[PDB]
Amino acid sequence: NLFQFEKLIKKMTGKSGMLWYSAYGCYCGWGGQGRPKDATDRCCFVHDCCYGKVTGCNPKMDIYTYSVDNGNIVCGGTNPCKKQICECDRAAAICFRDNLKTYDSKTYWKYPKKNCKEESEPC
């Protein structure tokens, strides 16, 4: 669930998802269209693609099982659909950390989703 997502982002990034990643580029946060603007924005696009594939559970609302083992986030439990969610979340948290070096709030924070009106990329 979203509470969990925030936890993983904080863990991997040191940053709050709600502050840093809820309104960045064309895809990070609520809504998303057009093409991702940067590496970070791409992490978000892929996240949305990742949720889009989840069938038989709710990737925003359901609670998945995870443990932190020597810095690593391991996706457990026995429900395959919940594990899928865990996998989506963790993959976006790792993708934000890989890309912290090009994170640009000055250009991309509060980007007007209106400037995202050109041929979308397929998942």
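Structure determined by X-ray crystallography, 1.6 Å.
Cβ from N, Cα, C; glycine included.
Features as listed in Swiss-Prot:
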ACT_SITE  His47  active site
ACT_SITE  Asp89  active site
BINDING   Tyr27, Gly29, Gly31, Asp48  Ca(2+) binding site
MUTAGEN   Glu6 to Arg  75% decrease in catalytic efficiency
MUTAGEN   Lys7 to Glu  95% decrease in catalytic efficiency. 500-fold decrease in catalytic efficiency; when associated with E-10
MUTAGEN   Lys10 to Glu  95% decrease in catalytic efficiency. 500-fold decrease in catalytic efficiency; when associated with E-7
MUTAGEN   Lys11 to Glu  75% decrease in catalytic efficiency
MUTAGEN   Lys53 to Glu  No effect on catalytic efficiency
MUTAGEN   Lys60 to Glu  No effect on catalytic efficiency
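Mapped onto this structure are the features recorded in Swiss-Prot.
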residue	record	Cβ within 10 Å
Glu6	mutagenesis position	18
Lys10	mutagenesis position	15
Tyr27	Ca(2+) binding site	25
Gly29	Ca(2+) binding site	17
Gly31	Ca(2+) binding site	11
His47	active site	23
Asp48	Ca(2+) binding site	17
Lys53	mutagenesis position	10
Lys60	mutagenesis position	10
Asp89	active site	27
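Sequence-ordered, the extra residues of this chain that approach the Ca(2+) site, with Cβ no more than 8 Å from the Cβ center of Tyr27, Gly29, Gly31, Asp48, are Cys26, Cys28, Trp30, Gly32, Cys44, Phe45, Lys113. Recorded residues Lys53 (mutagenesis position) and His47 (active site) have their alpha carbons 10 Å apart, per Cα-Cα distance. Cβ neighbour density within 10 Å is lowest for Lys11 among the mutagenesis positions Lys7, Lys11. Of all the recorded positions in the record (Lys11, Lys60, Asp89), the one with the smallest CA separation from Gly31 (Ca(2+) binding site) is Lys60.
Taken residue by residue with DSSP, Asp48 (Ca(2+) binding site) is part of a helix.
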